[PDB]
Amino acid sequence: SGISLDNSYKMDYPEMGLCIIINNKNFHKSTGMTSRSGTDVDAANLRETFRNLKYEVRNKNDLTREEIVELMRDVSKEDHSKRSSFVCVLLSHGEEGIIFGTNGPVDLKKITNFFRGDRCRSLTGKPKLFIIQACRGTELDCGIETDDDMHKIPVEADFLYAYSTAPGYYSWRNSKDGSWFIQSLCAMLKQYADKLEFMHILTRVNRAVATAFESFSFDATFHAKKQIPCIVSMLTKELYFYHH
Amino acid sequence: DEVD
């Protein structure tokens with residue numbers, strides 16, 4: 001028929017896909033990790049936001065490092081043929097390239113590897129989104145006043161990592177309102193998911209976290225600190241949550 | 001405000 005363009009991901013499959021939310025609040029005493037007050041608000045906000053985007057949401061609470069790996073393995077072994085995409089949200093303590101299970105750390109690469117183009121065939125060519133609310137180190141942002149050779153695709157292609165903070169930095173979470181990033185992400189998805197492309201929505205999240213939030217602490221070391229999220233894209237097409 |  002008429003001229004056809006393929007610059008955007010096919011999001012009109014029978015299902016939008018799964019949205020796995022791993023909410024780790026309480027950690028084993030021996031790990032020495034604090035309870036993540038406010039993460040409950042984040043998990044509920046995400047569940048509602050992704051439900052409205054027509055995702056099959058599965059909320060999992062307080063999972064061990066073994067349970068996280070088992071869950072990710074099992075989910076990657078499911079038949080996603082009739083699903084448009086895959087979303088995984090991780091809410092826990094963390095360090096650079098690491099997310100914490102209740103009893104210990106899990107390499108983010110171990111989790112995401114299960115969804116590689118060669119390891120999860122029913123998701124090949126489809127967007128795989130990983131939203132991570134966790135620290136990526138211990139740095140604090142002080143802020144500032146204003147020849148031709150011609151059928152393969154990379155195994156790391158079609159992944160999007162929406163990190164809550166820049167590499168090497170702490171990530172902030174309010175005990176009453178939830179995390180700065182997730183609060184902003186849900187607000188921007190609710191307002192713009194039916195209007196803007198995903199990178200543009202995430203850029204609005206970057207602005208929201210960057211401008212509307214500043215830490216308050218009685219400890220001078222942790223007071224008046226800022227945060228900027230980090231969008232890491234290996235996507236090959238534009239992503240719209242809606243379709244024609 | 002707390003850090004993760």
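Residue 1 is the first one shown; counting continues down the chain.
Determined by X-ray crystallography, 1.5 Å, according to the entry header.
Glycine too: its Cβ is placed from the backbone N, Cα and C atoms.
The active site feature in Swiss-Prot is assigned to A:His93 (among others). The DSSP secondary structure for A:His93 (active site) is coil.
The active site annotation in Swiss-Prot covers A:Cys135 (among others). Under the three-state DSSP scheme, A:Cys135 (active site) falls in the coil class.
Annotation of the mutagenesis experiment A:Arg173 to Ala (Swiss-Prot position 207) in Swiss-Prot: Abolished ADP-riboxanation by C.violaceum CopC. The secondary structure of A:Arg173 (mutagenesis position), as reduced to three states from DSSP, is extended strand.
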Separation of alpha carbons, A:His93 (active site) and A:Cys135 (active site) (Å): 6
Among A:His93, A:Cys135, A:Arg173, the one of these recorded positions whose Cβ has the fewest neighbouring Cβ atoms within 10 Å: A:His93
Given A:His93 (active site) and A:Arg173 (mutagenesis position), what distance in Å do their CA atoms have, once rounded to a whole number? 11
